[PDB]
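> Here it is: the structure, laid out below.
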Amino acid sequence: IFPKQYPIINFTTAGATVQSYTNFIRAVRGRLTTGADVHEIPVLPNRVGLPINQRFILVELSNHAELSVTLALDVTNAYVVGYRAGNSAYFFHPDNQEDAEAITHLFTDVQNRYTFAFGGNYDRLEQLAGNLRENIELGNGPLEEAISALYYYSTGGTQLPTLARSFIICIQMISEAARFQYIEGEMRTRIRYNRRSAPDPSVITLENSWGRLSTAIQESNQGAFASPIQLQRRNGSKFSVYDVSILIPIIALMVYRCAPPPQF
Ligand SMILES: Nc1nc(O)c(N)c(O)n1
């Protein structure tokens, strides 16, 4: 292995149950939060001075047909940076030159290593897939199908639109699910009923507002927000948020933003 190991968390769509999924998601959360530094919401490590040896978390997805895919998640934002399939590695275009320095410490042992011209942002992936998030069905099935698409990509199955769609599925069911309890539950309920459904406004709005929320909550004047934030209900209606309290059972993780509160 390359100097200093990277923690791995396994999951499989074979005997996928609400229990296994919940354990998986909570395991990811439990490893992302290196320790302290939190009102009541856990904060993610600060990229500014985070050591390479503690920069990534590996998630090994296993399919019903024994098709493994190793997804690399950035511990500072819980987002997917790239993945390994067979003897190849594919990474999303490094938005920042410093991140490139980090990426080079990932799947070093692989024969083939590639880097996409596009980034990992939904807006981009959606254009490539020609499909909005509110169209792509989520659930255990879609994830199971996503694993396969990502796998055979390294051999010829490829088909860019399919590859892009698969990423949107994985990111939401893993990254987003670990970021908000709300989204975790949405995925859990789908498994609970063996269904497949596209996320509604409530889910999308949260995802699009993750950074916004993290900032506002971390910059809350003692307890209240600077200005109220408008979210969306299931039916698409919009409501205003003023405190972090109502958000406690909704949000799980936040990305580091400013000067920490004056663990002692
Ligand atoms: N849509 C989107 N793209 C990204 O690359 C990240 N890091 C994020 O949090 N959200």
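By the numbers in Swiss-Prot, the shown part of chain A spans 36-73, 75-298, 301-302.
The deposited model was determined using X-ray crystallography, 2.8 Å.
Positions of Cβ are set from backbone N, Cα and C atoms, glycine also.
Okay, these came from Swiss-Prot:
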- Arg83 to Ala: No effect on the toxic activity but suppresses the vascular leak syndrome (MUTAGEN)
- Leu109 to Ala or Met: No effect on the toxic activity or the vascular leak syndrome (MUTAGEN)
- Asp110 to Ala, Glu or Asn: Suppresses the toxic activity (MUTAGEN)
- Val111 to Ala or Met: No effect on the toxic activity or the vascular leak syndrome (MUTAGEN)
- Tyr115: active site (ACT_SITE)
- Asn132 to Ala: No effect on the toxic activity but Suppresses the vascular leak syndrome (MUTAGEN)
- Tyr158: active site (ACT_SITE)
- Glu212: active site (ACT_SITE)
- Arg215: active site (ACT_SITE)
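Are these features on the surface or tucked inside, and what touches them?
Within the same chain, residues at least six positions away from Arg83 (mutagenesis position) with a Cβ under 8 Å of its Cβ are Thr112, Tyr292.
Other C-beta atoms found within 10 angstroms of the C-beta of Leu109 (mutagenesis position) number 24, with every protein chain shown included.
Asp110 (mutagenesis position) has a Cβ environment of 24 other Cβ atoms inside 10 Å.
Close to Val111 (mutagenesis position) in the fold, though at least 6 residues off in sequence, lie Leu67, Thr69, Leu80, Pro81, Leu86, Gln90, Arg91, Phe92, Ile93, each with a CB less than 8 Å from its CB.
Counting every protein chain shown, the number of other Cβ atoms lying within 10 Å of the Cβ of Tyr115 (active site) is 18. DSSP assigns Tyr115 (active site) to coil in the three-state reduction, outside any helix or strand.
Close to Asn132 (mutagenesis position) in the fold, though at least 6 residues off in sequence, lies no residue with a CB less than 8 Å from its CB.
Note: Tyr158 (active site) has non-local neighbours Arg169, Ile204, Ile207, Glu243, i.e. same-chain residues 6+ apart with C-beta under 8 A of its own C-beta.
Under the three-state DSSP scheme, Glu212 (active site) falls in the helix class. Around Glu212 (active site), the same-chain residues at least 6 positions away in sequence with a Cβ under 8 Å from its Cβ are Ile219, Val239, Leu242, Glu243, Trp246.
On its own chain, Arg215 (active site) has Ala114, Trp246, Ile287, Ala288, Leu289 as residues at least 6 apart in sequence with a Cβ closer than 8 Å to its own Cβ.
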> How many Å separate the Cα atoms of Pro298 and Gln301 across a gap of 2 unmodelled residues?
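The gap of 2 missing residues is bridged by a Cα-Cα distance of 9 Å.
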> Of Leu109, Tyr115, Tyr158, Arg215, which recorded positions come close to ligand 1, meaning Cβ under 6 Å from one of its atoms?
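The qualifying recorded positions are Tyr115, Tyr158.
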